[PDB]
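Participant: Have a look at this one before I ask anything.
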Amino acid sequence: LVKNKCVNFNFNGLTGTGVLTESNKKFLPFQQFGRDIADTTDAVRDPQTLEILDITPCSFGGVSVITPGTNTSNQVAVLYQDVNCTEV
Amino acid sequence: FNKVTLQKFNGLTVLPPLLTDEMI
Amino acid sequence: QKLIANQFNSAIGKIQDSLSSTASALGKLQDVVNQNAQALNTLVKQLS
Ligand SMILES: *[C@@H]1O[C@H](CO)[C@@H](O)[C@H](O)[C@H]1NC(C)=O
Ligand SMILES: *[C@@H]1O[C@H](CO)[C@@H](O)[C@H](O)[C@H]1NC(C)=O
């Protein structure tokens, strides 16, 4: 397994995507995963390591462009909504 | 501002208001 | 003038007291937050 890179994971059949982080969430030795609401599998314990991880889906947002018009120019900006300036 | 009790999952979002509160 | 200024100054004082003490003083603003957030909740529950 890897961490902090959003991967097409497959833990025991649970097929998804997202970044995996170490968990502080107190599992119990008979708990396999957690879902906060709406079947959102939020955490999961790997089958081999027995280590619990959190799953946050890798960042996404809308992209909206800022144009001055067409007859005025063709130069534009681009806004990556609610994304930290670390991705493309 | 203390007497009120004002998170995104999938497709949901909350665009921020244009006029910030310290402008309002 | 002097008394009138006192009534006005005093009346303003009771406002924050009536606002701070009595909860449910902002019933109107709280609904528009409650409803509009309750409605979002049902939208997500429907994914399950
Ligand atoms: C699986 O079992 C083998 C045999 O003992 C062991 O070498 C390996 O480390 C085990 N895997 C894990 C993740 O512990
Ligand atoms: C973005 O990432 C940087 C570096 O990790 C961090 O300092 C900052 O708090 C993050 N969030 C924002 C809104 O800049």
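Numbering, chain B: per Swiss-Prot, residues 823-828, 853-870 in sequence.
Technique stated in the header: electron microscopy, 3.4 Å.
Every residue gets a Cβ built from N, Cα and C, even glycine.
Just lifted these from Swiss-Prot, have a look:
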{"type": "VARIANT", "residues": "B:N856 to K", "note": "In strain: Omicron/BA.1"}
{"type": "VARIANT", "residues": "B:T859 to N", "note": "In strain: Lambda/C.37"}
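Set these features in their place in the structure for me.
Facilitator: Secondary structure at B:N856 (variant position), taken from DSSP and collapsed to helix, strand or coil, is coil. Around B:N856 (variant position), no same-chain residue at least 6 positions away in sequence has a Cβ under 8 Å from its Cβ.
Around the Cβ of B:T859 (variant position), 12 further Cβ atoms fall within 10 Å across all displayed protein chains.
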